[PDB]
Amino acid sequence: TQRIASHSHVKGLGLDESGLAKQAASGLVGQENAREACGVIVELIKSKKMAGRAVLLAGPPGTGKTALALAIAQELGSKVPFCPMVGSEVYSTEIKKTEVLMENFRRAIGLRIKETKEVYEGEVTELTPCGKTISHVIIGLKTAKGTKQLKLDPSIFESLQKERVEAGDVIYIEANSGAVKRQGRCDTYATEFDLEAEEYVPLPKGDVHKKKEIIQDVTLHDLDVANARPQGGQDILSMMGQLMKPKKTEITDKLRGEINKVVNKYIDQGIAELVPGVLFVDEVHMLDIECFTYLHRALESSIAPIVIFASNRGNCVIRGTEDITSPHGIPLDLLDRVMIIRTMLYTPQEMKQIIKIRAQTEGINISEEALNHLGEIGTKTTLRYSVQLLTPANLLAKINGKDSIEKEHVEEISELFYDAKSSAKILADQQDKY
Amino acid sequence: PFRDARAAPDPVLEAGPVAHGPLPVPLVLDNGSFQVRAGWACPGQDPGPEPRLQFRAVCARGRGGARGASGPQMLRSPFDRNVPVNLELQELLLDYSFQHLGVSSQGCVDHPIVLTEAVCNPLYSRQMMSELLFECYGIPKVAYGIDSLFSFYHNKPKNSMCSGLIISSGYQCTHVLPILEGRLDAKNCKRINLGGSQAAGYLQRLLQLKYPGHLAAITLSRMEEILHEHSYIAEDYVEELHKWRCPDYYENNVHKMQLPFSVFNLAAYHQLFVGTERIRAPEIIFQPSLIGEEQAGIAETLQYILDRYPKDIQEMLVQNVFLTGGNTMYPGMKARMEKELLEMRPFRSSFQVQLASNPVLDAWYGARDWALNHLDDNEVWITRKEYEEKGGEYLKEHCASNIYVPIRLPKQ
Ligand SMILES: Nc1ncnc2c1ncn2[C@@H]1O[C@H](COP(=O)(O)OP(=O)(O)OP(=O)(O)O)[C@@H](O)[C@H]1O
């Protein structure tokens, strides 16, 4: 099964059809004003027209900023690029800071490219090359569902010959990609020698010829990277590619001009369609003033994705300015470019609902007499500490041979693992021994 | 347990059950190395009321010449490889059949016959056979045709020209007979030199070497029971014998074929546990390298004869794969054949596998329906006087008979 995670319960913004928030829906609770604002942002991203337009989720630690940014990702689903990054990812050692922003801005714009995936596989019954050299190669394929012949081009035949294929081998051919894989000798020839250094696979119990309309997802950053440096070019099958290790590199703005001019030439043909996505620059207060000042170009540019920032800092110093305090840890010049969404501390009842949603996601049965205690301990501490007690409390209940949390399990865990503010009191008392 | 086979029935008749209408009523005669079967054609009767004289084609006679046990009663047989190649036994085999069918009065057999023969028949064998049949038996007109194509002729919808593969399997050969608008395509037709006799001989030899404690208690005439009754052809052999590898499936399917009784007695009166042996013997015609023979077998031959045709004419003969002859009695034979065929037909293409409505007797019912429909034809039969102007190798090329080659035989 899947692993439960710090957000695996949020499945959408949970808005109703009017765009107003339900009190508790799609795994979220409370937070209605910010959820309604994110509803407008999901409509903005679904509308595709806009470029570089950006949003700041602002508010205290443990108030749902990353849960709402992932709720936006879930409202859009896999069909639209959502690229998460921490502001701390910008400090590369192979490329400049203001390149890592542009790479991640280019990861958040997608191409959607349909093709009919067309697979042939089976025992090769014959290979017969047919100009006077090779016009085409006839190949025959067999499976326990029938037989076909294909008219391969000479470049696919070079690939059969590189895969060291012979009559009676079981082959996978893909007719779009020109990919070829030998899978083994067909086991009808497994008696050809008593030991030979080959693996024999049974003749495929499946169709000689299979079709899907696959729907490929790719991003402008995949294009930028795979076209900037000379490709590895060979399917391993080489040793020049041992010498020059790759590095990340400062892809020039002049190449991106041509990648844009080429993608326009393909989306005009309907061969691809664009999916403008979201870049989630999580914890943006960790960007430096040079990174922040580069956003004052990147949010203006007519190509850029939608950008979601998040921050929890007060009136603190802007990273890399050595002096200048500014709200949310962001320069006022950038804070004048983003639509800010507030985020709020919950009432105890709204925490108690999250504790139950966590329990019923995380696989815990919990009695009301213990859920009331986690609701109270949330007010004594913080929401994330209460939630973190659930698996430990269930795991003591399981060791104690019980099917559910009861008061004594959460009460024992409370006296066993400290929170960030009870532990700070220990360090303030024993100040001379740490 | 085994049973034991019958012997010495009383199928005695008058001068003959000669039917009404036109004067001639032919004998329908089927010769094969397992059984001879013969009956009057019984014209105007829709079901044949009796394919008379079912008996094993093996005979004996006294060491003083005093008596001849030709009927179902050591012994000898007039065939080699399912073609007749005898005189002195072939006569007493015919005599028994005519004597039980009824003889009219004079110094010949009374009325015309259809005599079943090998797919191709060596010219000398038809010469020797027609020489017996005109010198001794004096039949007024004679038809030669093939057991397999007769059983196909019965199983047709109509008296119509057809195309198909006859997958035939008699006592000492199995043959793939491609046919094109009723013509047997003998130019590229093929056979495997194996059949029920060699599978039964193999099943004997298996149990001899499994049970040296009683080599005398098993016998070929008992192997013929477990080969017809309890043996089956695999859906695919390398998977069937793989499910035979585990003791739970083995114990659920291994057969208590007891010998007749007078330690738990089984050292002298074993239950003769047959497991993979009830598969191995059937597989001989598909995989004749089980008996060491280098022949291609019934699956690779069907590929080899079929791929020699244009693609657009392979279809309307795979549209009638027709299973016939004694070995097609096996349960699962259709289900195997349609897999071996699915594994070699073009990916979406259709095929049809038909089994003879009786796996074996349809050769005779086919020759009956054929003789009933062709009774009053002139050009279809060798008429007695034609044997003074054609050497006895001669054939009339009617549907359900071989090609004729314009030829003669030197003799003195
Ligand atoms: N409906 C909800 N409303 C608010 N918070 C929720 C909700 N559902 C989940 N969360 C909680 O979000 C918490 C973790 O992400 P959160 O957004 O609170 O982090 P944050 O401190 O505010 O921001 P950051 O990711 O920058 O640290 C988890 O405790 C999770 O249970």
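By Swiss-Prot numbering, chain A shows 12-141, 151-454, in order.
Recorded method for this deposit: electron microscopy, 3.5 Å.
Every residue gets a Cβ built from N, Cα and C, even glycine.
Counted within 10 Å of its Cβ, the other Cβ atoms near A:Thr77 (ATP binding site) come to 19, all protein chains included. Annotation source Swiss-Prot lists ATP binding site at A:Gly70, A:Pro71, A:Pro72, A:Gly73, A:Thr74, A:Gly75, A:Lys76, A:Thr77, citing similarity to another entry.
A:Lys76 (mutagenesis position) carries a helical DSSP state (H, G or I). According to Swiss-Prot, the mutagenesis experiment A:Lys76 to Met carries this note: No effect on interaction with NOPCHAP1.
Long-range Cβ neighbours of A:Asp302 (mutagenesis position) (same chain, at least 6 residues apart, Cβ-Cβ under 8 Å): A:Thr77, A:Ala80, A:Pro95, A:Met96, A:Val97, A:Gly98, A:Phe329, A:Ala330. In Swiss-Prot, a published mutagenesis experiment is listed as A:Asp302 to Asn, annotated Abolishes ATPase activity; inhibition of MYC- and CTNNB1-mediated transformation.
Of all Cβ atoms in the protein chains displayed, 19 besides its own lie within 10 Å of the Cβ of A:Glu303 (mutagenesis position). DSSP assigns A:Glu303 (mutagenesis position) to coil in the three-state reduction, placing it in neither a helix nor a strand. Here the residue is the original one, while Swiss-Prot reports the published mutagenesis A:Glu303 to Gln with the comment Reduces ATPase activity. Decreases interaction with NOPCHAP1. No effect on formation of RUVBL1-RUVBL2 heteromeric complex.
Compared over the binding-site residues A:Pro72, A:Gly73, A:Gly75, the count of CB atoms lying within 10 A of a residue's CB peaks at A:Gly75. Cα separation, A:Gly70 (ATP binding site) to A:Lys76 (mutagenesis position), rounded: 7 Å. Reduced to three states, the DSSP call for A:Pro71 (ATP binding site) is coil.
Excluding the listed site residues A:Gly70, A:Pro71, A:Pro72, A:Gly73, A:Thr74, A:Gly75, A:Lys76, A:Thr77, the same chain places A:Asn332, A:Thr363 with Cβ atoms within 8 Å of the centre of the ATP site Cβ atoms. With all protein chains in the displayed structure included, the most crowded Cβ environment within 10 Å among the recorded positions A:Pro71, A:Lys76 is that of A:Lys76. Across the structure, A:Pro71 (ATP binding site) and A:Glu303 (mutagenesis position) are spaced 12 Å apart at their Cα atoms.
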